[PDB]
Number of protein chains: 2
Amino acid sequence: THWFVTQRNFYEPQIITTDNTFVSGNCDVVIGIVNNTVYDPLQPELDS
Amino acid sequence: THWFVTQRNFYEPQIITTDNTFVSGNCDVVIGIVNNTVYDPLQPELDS
Ligand SMILES: *[C@@H]1O[C@H](CO)[C@@H](O[C@@H]2O[C@H](CO)[C@@H](O)[C@H](O)[C@H]2NC(C)=O)[C@H](O)[C@H]1NC(C)=O
Ligand SMILES: *[C@@H]1O[C@H](CO)[C@@H](O[C@@H]2O[C@H](CO)[C@@H](O)[C@H](O)[C@H]2NC(C)=O)[C@H](O)[C@H]1NC(C)=O
Ligand SMILES: *[C@@H]1O[C@H](CO)[C@@H](O)[C@H](O)[C@H]1NC(C)=O
Ligand SMILES: *[C@@H]1O[C@H](CO)[C@@H](O)[C@H](O)[C@H]1NC(C)=O
């Protein structure tokens, strides 16, 4: 049900954030891309 | 005219930000250092 990002050689699930991932292109080009939510750690810091 | 940062093996220009670069030293030591503007993605989030 949930999506995580792990190191390749050892299972260690982390919450998918903007500090784990980078942005390039859009979803109309990558084959097999999946919808999910990426957590932004700066948003609740701004809100609080 | 403009300055970008790209991976060395494939031309893919990106906006020079504090997440693409690291700070060390000052302008008076590096030979050939060039003036430019480094974008900070946190400033417009703080301002908005
Ligand atoms: C991922 O979400 C996007 C929208 O956030 C979905 O794209 C939509 O597709 C439906 C049906 O084709 C359209 O009614 C919407 O107008 C589309 N929105 C956009 C922004 O394109 C996409 O289908 C979702 N991906 C999957 C496979 O679930
Ligand atoms: C980069 O911009 C700085 C200004 O922020 C320039 O530094 C000035 O240049 C001359 C002296 O070299 C005078 O305007 C000031 O005394 C300098 N300021 C400081 C604090 O160094 C610098 O010359 C510019 N570099 C280039 C090549 O344009
Ligand atoms: C994987 O292959 C199946 C066919 O067995 C297809 O239905 C599915 O869309 C494919 N998914 C991706 C990400 O290529
Ligand atoms: C590069 O070479 C030119 C001569 O063609 C010289 O004017 C310039 O100062 C040099 N710059 C550096 C950083 O060595």
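Using Swiss-Prot numbers, chain A covers 1100-1147, in order.
If you check the header, you will see the structure was determined by electron microscopy, 2.5 Å.
Every residue gets a Cβ built from N, Cα and C, even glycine.
Look at A:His1101 (variant position): DSSP puts it in coil. Here Swiss-Prot describes A:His1101 to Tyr as a natural variant; the accompanying note says: In strain: Theta/P.3.
Listed in Swiss-Prot as a natural variant, A:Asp1118 to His is described as follows: In strain: Alpha/B.1.1.7. A:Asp1118 (variant position) is surrounded by 13 other CB atoms, counting those within 10 A of its CB over all protein chains shown.
The CA atom of A:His1101 (variant position) is located 18 Å away from the CA atom of A:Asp1118 (variant position).
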